[PDB]
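Read through the structure below, which is laid out as structure tokens, and then see the notes.
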Amino acid sequence: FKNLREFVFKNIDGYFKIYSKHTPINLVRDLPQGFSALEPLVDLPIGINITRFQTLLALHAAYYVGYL
Amino acid sequence: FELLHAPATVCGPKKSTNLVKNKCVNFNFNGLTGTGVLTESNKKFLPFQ
Ligand SMILES: *[C@@H]1O[C@H](CO)[C@@H](O)[C@H](O)[C@H]1NC(C)=O
């Protein structure tokens, strides 16, 4: 899977903030080293309190989870 | 008019008074305030900058 979908999710001051970047890769079982900053961002002025995370996945796959 | 801690979204459009160059005028913008000289520059701005 050459496609890497790197996202960042954050809630500050009552808005949901997102980041994204699509970049080709070579390894799928581990994240390769390298630098590529995530310029895109969209602000969602919702005000929703969020403390729990559930991955929404389509069922008729692997992913990583980090913490800031 | 409901305002939240998040950045506001329902804004009010103005008249973006015509712009001039090479003379000291107020350069007040959507987020900037002050006076100065506005010339033409060829910086490589990013789409989100
Ligand atoms: C919910 O978010 C607001 C600001 O968005 C904050 O003031 C409040 O403490 C939060 N409450 C909880 C339970 O996270």
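Following Swiss-Prot, chain B residues are numbered 515-563, in order.
Header entry for method reads electron microscopy, 3.1 Å.
Just so it is clear, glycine is given a Cβ too, placed from its N, Cα and C backbone atoms.
Here Swiss-Prot describes B:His519 to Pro as a published mutagenesis experiment; the accompanying note says: Increased resistance to human covalescent sera neutralization. Reduced to three states, the DSSP call for B:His519 (mutagenesis position) is coil. Taking all protein chains in view, 10 other C-beta atoms sit within 10 angstroms of the C-beta of B:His519 (mutagenesis position).
A simple way to gauge crowding: the CB of B:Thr547 (variant position) has 8 other CB atoms within 10 angstroms, across all the protein chains here. Under the three-state DSSP scheme, B:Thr547 (variant position) falls in the coil class. In Swiss-Prot, the entry for natural variant B:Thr547 to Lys states: In strain: Omicron/BA.1. The structure shown retains the original residue.
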